[PDB]
Amino acid sequence: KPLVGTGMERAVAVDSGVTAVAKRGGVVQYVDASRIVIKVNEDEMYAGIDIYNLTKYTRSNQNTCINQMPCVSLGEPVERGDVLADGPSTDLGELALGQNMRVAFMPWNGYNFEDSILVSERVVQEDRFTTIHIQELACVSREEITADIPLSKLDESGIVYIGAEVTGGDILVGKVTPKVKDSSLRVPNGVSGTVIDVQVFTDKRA
Amino acid sequence: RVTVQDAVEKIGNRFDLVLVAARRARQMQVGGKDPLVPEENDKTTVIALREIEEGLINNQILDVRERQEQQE
Amino acid sequence: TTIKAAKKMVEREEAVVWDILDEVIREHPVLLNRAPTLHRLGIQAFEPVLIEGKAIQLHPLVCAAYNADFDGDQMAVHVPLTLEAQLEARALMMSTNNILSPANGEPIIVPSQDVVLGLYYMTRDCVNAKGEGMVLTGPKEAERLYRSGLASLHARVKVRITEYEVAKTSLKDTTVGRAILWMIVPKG
Amino acid sequence: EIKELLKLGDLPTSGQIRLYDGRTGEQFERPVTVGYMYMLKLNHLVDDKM
Amino acid sequence: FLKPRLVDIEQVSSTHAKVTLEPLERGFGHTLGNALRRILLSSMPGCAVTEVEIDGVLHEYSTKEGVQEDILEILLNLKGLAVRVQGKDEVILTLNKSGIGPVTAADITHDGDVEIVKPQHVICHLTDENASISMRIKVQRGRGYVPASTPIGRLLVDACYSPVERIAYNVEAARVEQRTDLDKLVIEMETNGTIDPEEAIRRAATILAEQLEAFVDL
Amino acid sequence: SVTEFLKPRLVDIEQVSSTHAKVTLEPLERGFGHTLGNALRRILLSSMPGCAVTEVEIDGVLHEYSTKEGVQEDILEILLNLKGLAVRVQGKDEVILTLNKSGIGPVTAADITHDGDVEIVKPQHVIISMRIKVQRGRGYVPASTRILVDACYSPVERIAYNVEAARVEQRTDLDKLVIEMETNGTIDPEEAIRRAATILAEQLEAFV
RNA sequence: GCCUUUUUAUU
Ligand SMILES: [Mg+2]
């Protein structure tokens, strides 16, 4: 959370739709990062309870992560205007765009000729500023899904499975043309990481 | 090297210095031409300028070295 | 000794690739280039060294020559391939012989913010300082006087200096911080 | 009001406090202004802008 | 020219500890106090998580059914977990936590050499009774800090091999003993608890003295 | 794995003079090149033994503002050059020194007497019945706290360290520590860092 | 394998 902020900081999170805002207040029964249920009180109900599916690690428009973490514990009662799960870059209803670091306004042996920042290794150690960028690699198959080229990241279907630690410069989704030459796509160098989920829609991965 | 102010005082014009250093670099790349300077681990860019630092390579005396290679 | 297996050696990133790389970039000129060049000094050559981090370390002395602070500006970089173009970068486009601006007689290499601030804190006069009114053998002894911590950086003392044009010596009023500068300046 | 808030903590009323250097180990003659200023990482990252 | 001795070690807790370095000469308390402060933060033997292998979930971002805290913040609590090994640099630790209740560090089953000095460290929270978690905590012993970039289900995390967190030294006045230019140096170390604070100064002085042997060679 | 560290090769050991020298230790660990240079810097300036003059006794001169007759020298210059005297003694700590000059002529360190184990290695610099006391001291003392000259006890005059990047073909951003130094010539500059090595090693034998 | 508009953003 911002150590120095404004009273408006509590209002941006409760007005944004990417942060989970409870429609009906009450105590909670099962708090998970995937979904949170809230037992609706006798006055808030009209019955049943409501559910809130939290979008965990989905792709945004700028190839950036969006994840909704919960902020309440088990058995915690909330009202209608309260927040049950903070969104991305949010904690407990306060918008946390960054992290409060121990900033010393002084030059140190260079590195501050202009307004650039000299950062600690502690910031690199405790993951105080490391973010997640979820990029999209779409595959237009006009073109079979089989990866018969003239590897270990595939489940014998031409499609990479969930959780493979790919590296820039390997095959990701096999796409051969009916002729057999390989004209598929690959991962560019510098974005090596794990896959969140491979959405196949319109054959074993589908 | 670091600066080129010692090589430019032997030739004068700066654009004549690039012409004599490029022709010296072509001889050191294809046709042998081991330099008179002490050879170090630096590339042929500095060797083309270290020869003009003391004045053993000039634009007038490089043309008579090309004709000496043509007579042999 | 081929072009196919040499691509496999680069993409594997083993230990022998970096030792080959530092021999190529030991004295190779590399053109640093801002994307807006509304001035002559927007393209300057450099002799880079291999570092970690995917950002270029543009020199602070030529930062005022680029007229571009370190505000997160993303800008280009270029290299000359052939040897007749590499000598154009060392004799004309290098940052060493780009001291004076083409516009005026004042040099374009001007200390803007921080190095001038470190020079200004040294060249100062203070009363009731640590080590006020003591003799010093030379300008190099002021580095011994300050790093040990018994005397302040600004104290009215008398240091011995050797000025050139041939060497003259006089005992004038010079603080501790200005005596650090005499080992930095040249002889003349 | 901030100097009054500095009187509550163990740190003194002055906004700048004296401290030692990392690679040197000497106390500064001029105290610098340390503090928990809110900083944020932008979207322009060097993994994408290279 | 006086050899400092660790004559007193005062520990207010297992996290924060304070040692004494006496006797040191004047001008050397800021010298030896800064030199021991830098090397303690540079490279010291610390034990942290390197690879996590969880059954079910494959990568480090997918949330698991039955937990409350997110799985990427579980690895942050594993980075704050302070463990100590004695004879083996590679160890395998498991959770096997079932039922209701928050996952604590004391629930982690440890061997005879593995000892967790912070039992109150909370890893995550379990809100489902029938759902359970089980991971393979792999802890390596090293120095410095390594990134996560430098086994599909075995998700890679970054390992922080820093057993200390902050080092506090200051020069104070010592006793006379009929000698001038004599000062007292104490060193306050807020550690994770893996290394002994008497052994923290001792091991940092061994690798300091080993680096000074090349200065004898010149 | 955790006890093994990078040791420097000690290749670039050059000397531009007998007093000034520039050494280069490469490679070193990241974060080690600053602390190995800074700790040995303060040892050579504050924590090392040396030999220098302590008190000046000139006939007819009791104050710092005076004028000598018969010689082409002033009072403010005669105690400044004597502070940077390359004086060394090894047998005893406290030793006296006398100076006798007659007529009009320049005074240097060549025509002076040794009076035992006192050695003078720089007789070229310019410095009457002047008696001075040379005793052993540590580091550097000022003339303001003595309340009658400041003693340049340490033989080195200036030491600065610079750290650049080093490459070991398996790690990156390692420290490459260079050390420029200049002394009075009483000890060798290669021996000056070696003397500071044994001073720091004698402080760590109780820990190790 | 691209190209051109539009929007966002940077100097
Ligand atoms: Mg800018």
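Here chain C follows Swiss-Prot for its numbers: 392-556, 564-586, in order, are the residues you see.
Structure determined by electron microscopy, 3.6 Å.
The backbone N, Cα and C atoms fix where each Cβ goes, and this holds for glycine too.
Using a 10 Å radius centred on the Cβ of C:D464 (Mg(2+) binding site) and all shown protein chains, the other Cβ atoms total 13. Positions annotated as Mg(2+) binding site by Swiss-Prot, on the basis of experimental evidence: C:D460, C:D462, C:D464.
Quoted from Swiss-Prot, the note attached to the mutagenesis of C:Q504 to P states: Resistant to antibiotics salinamide A and B. The Cβ neighbour count for C:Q504 (mutagenesis position), using a 10 Å radius and every protein chain shown, is 15.
Comparing Cβ neighbour counts within 10 Å across the binding-site residues C:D460, C:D462, the minimum falls on C:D462. Look at C:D460 (Mg(2+) binding site): DSSP puts it in coil. C:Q504 (mutagenesis position) falls within neither a helix nor a strand when secondary structure is assigned with DSSP, and so counts as coil.
For the pair C:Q504 (mutagenesis position) and C:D462 (Mg(2+) binding site), the C-alpha distance works out to 14 angstrom.
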